[PDB]
Amino acid sequence: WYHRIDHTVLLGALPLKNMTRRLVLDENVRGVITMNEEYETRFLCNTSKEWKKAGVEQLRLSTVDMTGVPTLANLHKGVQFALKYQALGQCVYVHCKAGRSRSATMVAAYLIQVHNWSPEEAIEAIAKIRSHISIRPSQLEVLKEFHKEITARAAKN
């Protein structure tokens, strides 16, 4: 249903209400990145308040319609959110629907920034762990721009 990517990030299909307990206690999930929350499927998942109750903060992000990826700005929001919890030694569950594409792209951006890796290095790392990762050219191009921004911010240090 989901796979651990590293000590902080997990990537998986939409989290069912019933999984909350396991995710929080066993996987130390204290944050959740929710992409493209759809009204047709939200009865299956926690609301933002049901997450609070379990002590996890939810960050909701939208993809740029038809792109499969958020804006650069929201990619940075997602990554900084993950890093927030990395500093706390806690975990973040990253999802959209199937945990294969839009959510995979978000995790890719995280890995790019964390490791100063190429988009393809990050993607291949994710695919080595979780099957059916599918990051399309439209999604890869944004990860390419994200990679350039990460490098330029790194040169400022």
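The numbers used for chain A are those of Swiss-Prot, and the residues that appear cover 37-193, in sequence.
Method on record in the header is X-ray crystallography, 1.9 Å.
Each Cβ is built from the backbone N, Cα and C atoms, and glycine gets one as well.
Pulled from Swiss-Prot:
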type: ACT_SITE; residues: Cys132; note: active site, phosphocysteine intermediate
type: DOMAIN; residues: 37-188; note: domain 'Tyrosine-protein phosphatase'
type: MUTAGEN; residues: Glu73 to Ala; note: Fails to dephosphorylate PGP in vitro
type: MUTAGEN; residues: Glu76 to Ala; note: Fails to dephosphorylate PGP in vitro
type: MUTAGEN; residues: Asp101 to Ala; note: Fails to dephosphorylate PGP in vitro
type: MUTAGEN; residues: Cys132 to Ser; note: Fails to dephosphorylate PGP in vitro. Does not affect level of Akt phosphorylation
Inter-residue C-alpha distance, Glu73 (mutagenesis position) and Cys132 (mutagenesis position) (nearest angstrom): 7
Among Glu73, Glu76, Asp101, the most crowded of the mutagenesis positions [Cβ within 10 Å]: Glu73
Separation of alpha carbons, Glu76 (mutagenesis position) and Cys132 (mutagenesis position) (Å): 13
